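Peer 1: Starting off with a structure, shown below.
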Amino acid sequence: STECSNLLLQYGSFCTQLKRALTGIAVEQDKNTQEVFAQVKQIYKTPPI
Amino acid sequence: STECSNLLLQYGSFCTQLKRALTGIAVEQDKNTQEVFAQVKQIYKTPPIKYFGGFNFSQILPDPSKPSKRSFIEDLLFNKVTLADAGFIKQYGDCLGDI
Amino acid sequence: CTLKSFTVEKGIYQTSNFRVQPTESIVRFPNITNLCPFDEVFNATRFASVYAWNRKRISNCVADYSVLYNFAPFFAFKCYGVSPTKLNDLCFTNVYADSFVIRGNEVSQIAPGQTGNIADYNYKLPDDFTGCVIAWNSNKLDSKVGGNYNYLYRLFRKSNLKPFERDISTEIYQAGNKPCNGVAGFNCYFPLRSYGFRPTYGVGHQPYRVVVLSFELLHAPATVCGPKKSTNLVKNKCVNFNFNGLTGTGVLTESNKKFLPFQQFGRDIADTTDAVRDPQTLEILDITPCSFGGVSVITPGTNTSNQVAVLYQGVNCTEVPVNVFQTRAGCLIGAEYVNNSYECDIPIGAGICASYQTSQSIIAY
Amino acid sequence: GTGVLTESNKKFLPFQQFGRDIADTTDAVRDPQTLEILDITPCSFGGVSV
Amino acid sequence: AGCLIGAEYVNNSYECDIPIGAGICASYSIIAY
Amino acid sequence: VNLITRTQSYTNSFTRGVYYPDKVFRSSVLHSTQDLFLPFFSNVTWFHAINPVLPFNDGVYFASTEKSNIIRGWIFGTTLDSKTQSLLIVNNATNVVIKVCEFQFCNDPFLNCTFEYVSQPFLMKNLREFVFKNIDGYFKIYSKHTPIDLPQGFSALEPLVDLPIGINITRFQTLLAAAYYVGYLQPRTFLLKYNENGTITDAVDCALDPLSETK
Amino acid sequence: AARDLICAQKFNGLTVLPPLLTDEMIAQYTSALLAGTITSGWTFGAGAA
Amino acid sequence: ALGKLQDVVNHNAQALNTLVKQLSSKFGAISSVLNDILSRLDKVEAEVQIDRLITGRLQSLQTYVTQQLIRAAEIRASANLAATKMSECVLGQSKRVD
Amino acid sequence: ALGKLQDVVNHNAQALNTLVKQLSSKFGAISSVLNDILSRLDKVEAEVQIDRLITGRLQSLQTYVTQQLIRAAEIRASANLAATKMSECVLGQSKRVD
Ligand SMILES: *[C@@H]1O[C@H](CO)[C@@H](O)[C@H](O)[C@H]1NC(C)=O
Ligand SMILES: *[C@@H]1O[C@H](CO)[C@@H](O)[C@H](O)[C@H]1NC(C)=O
Ligand SMILES: *[C@@H]1O[C@H](CO)[C@@H](O)[C@H](O)[C@H]1NC(C)=O
Ligand SMILES: *[C@@H]1O[C@H](CO)[C@@H](O)[C@H](O)[C@H]1NC(C)=O
Ligand SMILES: *[C@@H]1O[C@H](CO)[C@@H](O)[C@H](O)[C@H]1NC(C)=O
Ligand SMILES: *[C@@H]1O[C@H](CO)[C@@H](O)[C@H](O)[C@H]1NC(C)=O
């Protein structure tokens, strides 16, 4: 719809705040996944013995 | 606006509990700073000599020539962060000036 | 009263805000002297037809809307963007009086957003219609015993009518696929038909005269003002002002803001007015708000004493009014400053603490 | 509405007319002239990043 | 993550500079790897 | 008489054709407006005249780099044969003549209605830019005269008049006693930058490229 | 078979972004940490393995 | 044993399903369908009904964002604890009891 | 290198800027200027517009307060970690790995 979009533009910048909050949550989740596992500097491997 | 204030009197105690929450946060910030830094019980001052086993501590010990008694690395850390809020006194005096 | 209790513990409590009240009332309007000719519009003999609706621009005059009740026998206004009682205060840039004659059942057609035959082919109003509509019964003037065929209206069109468009062209309507060649006949419809107006008809088909007053409420230089009287200019004082129907409260100061000659109002980031142009003498004024701030009360417990101190937040002491110590957090009144240093009891600001010590008084250190 | 119409395999009982989603949005319709059963999908869309 | 238009894929493997998703990172011509 | 003919060419509009969207002062702020603007890096038409009627198409961006007192004005409307309401804007001598009253008139000037609008003329290496649009029965004209080919610099256009005409305009032509540039406006969202003096010094067309969408 | 929850939430505008590190890379990190722990004890955390 | 990660997946799925199911609410209007409201009522009444639906859906989306922010804080605390456990117990021998 | 300390100032500045710029939204009313509403309409017609503006601004203020509460909780967790590091790393030798 279009009239709903126009009234949503009249309501201001709530949607940008919600989108920014969700983007910050996603970036924080990526940072947590990096921080827990990516601690070793080089990819070691086991010997055949 | 008096009509707006009379309308806002009917909306309850949101307008006071927001102030209560922000006052709690403002108290908690000073509590955090006191807990982090105010751990030592006495203010120990360094001896005037600077020979500690051949270790050069002049970059982190305070410089007495400066008016703000901070170190070189501390001044670098203060200069590398650009605060957006440096003035708290005469703010209305700065606002009333024609800019 | 802030704590809603009869006992106050030791500490600092933010209570309220001091504000410098306005002293004088300033009303400013341009010195126009003419009277707006609403009498020619309302007290007219023969209104035009709805497909050829009259549009008269009224400008450069003082408008008094209270004489319309004496001019016309209409029961009430129908104002959309404004109020009919408040029309005597605010000043408009332009005002346009449209005038036509319809019947009673289609007055609900002439409204912002409404559709129908008249609203689609004869007279279309904009969605944002900031104006008033006046419609009164005219059965003694626009109705005929043999039928008043002077008033005509549009039926057919190839497309809908855009807002504020007068379709005066009179050609044939090609209803069929064959070309009509300008000749009326089968599937060749003449788009204008006459109202049948008779005194024997009901209230729905009775003639109604409609005058629509469209206000061009804008930030352009206004020239259709109300009958309010302009006062003198007061600078460097907290005053309650009314500039061209724009109300507010503040301190008006001389500003060197470079307005372009077509510009009148200056706005801010919060969509609030920050600078205005005086309409009588073309001067440029900044509007600062009157002085205010936060008030905190620094007290011991009520079991100890009833003596308090007042901290004005972010206020220089030389401008304190609506002992005295100056802090980085504001101006402190009622606490003696001691050069000695103790432990913190009541925190104030940037390394300032107040306590109740030594007869007994509140000290700050 | 606005969408893509598709020939469907949903078994309407003969007294039914419409079929809706979880959010009470219509996603299956009956043609009033030929009595077919049509699924309605929204048109193609997606986020754009730079 | 989706369709990437305007970045040429390269067979090398560098550190992540501008992340995209599922182990794809782009960096400055603009390359993705 | 049909002495006047003209030839066509195509060129780039660059960043020209930005006017003040309102007569409201704003200083040191970025404002996101949405109006009929000439799109950035569009395809404008260069007419060399020594003559069909041009379409209006939601506002016209007009420009000239010739000498003074060459173009005598414009004509707007639908048929322009003294039948329907034809807006004649004659800009010559020390008084402009703007009238909705139609008059039979040839393509080249020499050497039913009574509305006669009169004002100051729209006159004075140098480039003259105009923007004409018709919104809700009001004719709005913006103009700019600047010393300088369309340059790479950025200029702002100021409004001149408001004309509550109310007619439907789809076609127009210009008037002569050399060459001119014709643009076309589109409904677009612009991001205007105001400096300390309240002058529009830069703008971003939002719907041009994804970098400007990001901006 | 009718409509499901993931298509309903996708059609209503609620998407799920993929994680930056895939499960293969997470398993590579855990294998590197495990091989370093087995072949060097704690010395690979302090310095060179 | 895997109840914590299963609870994470179930919490995210249940939050998204509740956000989807909030669309069918009337929220004080005459219908929950914008197309039905626009086809039945005219512009002036449809603006009020659409305004009510916009306010209701904005409130629901704000509630979802707030719950996701609080759950993100909890998950970040758990991730910091897991990183500390990986740094101290995998990469060395810990003398901290239990 | 000083990313988090700059992020604190940037978050506070953009939160205050968003809260200031929320005053320009009409929130469904006929104007975003209260004095313009009062000078344009009469009392009974102005009550609804002022009520809509009050509700919108109060919702924006509650959103700001909730964001500040979550950010203050995160800052308190970081300050507790900094106090632990000051008590263990500075005031003694720590055998905890990394
Ligand atoms: C230690 O090194 C610093 C280098 O910046 C020098 O300025 C300082 O004088 C040295 N102190 C001693 C005791 O050698
Ligand atoms: C209208 O004009 C006539 C012309 O003489 C005058 O007599 C009359 O008083 C005027 N007013 C009304 C309300 O008829
Ligand atoms: C209106 O006021 C201005 C400035 O106050 C003055 O110059 C002008 O003469 C006045 N006009 C009349 C008609 O009094
Ligand atoms: C108050 O403002 C004036 C302005 O010049 C300044 O000189 C004065 O120092 C201020 N007061 C204090 C206590 O600093
Ligand atoms: C304008 O369009 C013409 C053809 O329509 C084309 O030949 C010309 O290159 C275009 N110019 C620009 C600057 O896009
Ligand atoms: C504004 O105009 C004045 C006029 O001299 C000029 O000095 C100043 O630099 C201008 N400000 C700008 C261009 O930001």
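Chain E uses Swiss-Prot numbers throughout; the residues present, in order, are 647-674, 691-695.
Looks like electron microscopy, 3.5 Å, at least that's what the header says.
Even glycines carry a Cβ here, placed using N, Cα and C.
Got these off Swiss-Prot a minute ago, pasting:
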- E:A653 to V: In strain: 19B/501Y (VARIANT)
- E:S673 to A: No effect on O-glycosylation by host GALNT1 (MUTAGEN)
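Let's see these features in context: how buried, what's close, how far.
Peer 2: Under the three-state DSSP scheme, E:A653 (variant position) falls in the coil class.
Taken residue by residue with DSSP, E:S673 (mutagenesis position) is part of a strand. The Cβ neighbour count for E:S673 (mutagenesis position), using a 10 Å radius and every protein chain shown, is 14.
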Peer 1: Report, in whole Å, the straight Cα-to-Cα distance of E:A653 (variant position) from E:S673 (mutagenesis position).
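Peer 2: Counting only the Cα atoms, the answer is 9 Å.
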Peer 1: Take the Cβ of E:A653 (variant position) and count every other Cβ within 10 Å, whichever protein chain it belongs to.
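Peer 2: The answer is 16.
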